[PDB]
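> I'd like to ask some things about the structure below.
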Amino acid sequence: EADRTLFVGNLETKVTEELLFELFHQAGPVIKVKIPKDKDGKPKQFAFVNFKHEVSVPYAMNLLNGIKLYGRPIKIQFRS
Amino acid sequence: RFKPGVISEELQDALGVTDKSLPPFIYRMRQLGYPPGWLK
Ligand SMILES: [Br-]
Ligand SMILES: [Br-]
Ligand SMILES: [Br-]
Ligand SMILES: [Br-]
Ligand SMILES: [Cl-]
Ligand SMILES: [Sm+3]
Ligand SMILES: [Sm+3]
Ligand SMILES: [Sm+3]
C-alpha cells in the first residue's frame, strides 16, 4: 500500500520514469515509477515511486532527498 | 546481485558525475549503511 511509496517532486523536465527507477533502485528494489499525466497527456513534474519493501522508503528519503538531477534538487515526501 | 554505486552513463550525466568520481548519494550510503531492501 502507501507504506511502500514515495512522492518525488521538483523534477527537471528531462527526468523520466526510467531514470528515477535506476536512481531509487539504489535505495532498494523498486516495483514501478509513475510520472502522472494531465487530461491533455502532458507529463507532470513529479513522480510516485513504489518500492518492494516498506523499509526502503525511509532509507530512500535519507539517501536521495535533495540530490540534483539535471541541476535541480529532487524533493521527496512521504505518502503515509 | 546488488552493486552499490554502479550506474548507467545516462544517470551519471543526470547526476553531474564525471568519470572516476563517486555518485553523490554514495557519500550518504556509506554513512547510512547498506540499503536494507538489498540485505541478503
Ligand atoms: Br517517462
Ligand atoms: Br496525480
Ligand atoms: Br501523495
Ligand atoms: Br560503497
Ligand atoms: Cl509515464
Ligand atoms: Sm504492506
Ligand atoms: Sm508499516
Ligand atoms: Sm532507455
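For chain B, we keep the numbers from Swiss-Prot: what you see runs 285-324, in order.
Going by what the header records, the deposited coordinates were determined by X-ray crystallography, 2.0 Å.
Even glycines carry a Cβ here, placed using N, Cα and C.
According to Swiss-Prot, the record shows the following:
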| type | residues | note |
| --- | --- | --- |
| MUTAGEN | B:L295 to E | Impaired interaction with ZCCHC8; when associated with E-299 |
| MUTAGEN | B:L299 to E | Impaired interaction with ZCCHC8; when associated with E-295 |
| MUTAGEN | B:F309 to A | Reduced interaction with ZCCHC8; when associated with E-313 |
| MUTAGEN | B:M313 to E | Reduced interaction with ZCCHC8; when associated with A-309 |
> Return only the integer: C-alpha distance in Å from B:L299 (mutagenesis position) to B:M313 (mutagenesis position).
15
> Test of understanding: give the count of other CB atoms lying within 10 angstroms of the CB of B:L295 (mutagenesis position).
19
> So which of the mutagenesis positions is most packed in, judged by how many other Cβ atoms lie within 10 Å of its Cβ, out of B:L299, B:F309, B:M313?
B:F309
> When the Cβ positions of the mutagenesis positions B:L295, B:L299, B:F309, B:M313 are compared with the atoms of ligand 3, which fall under 6 Å?
none
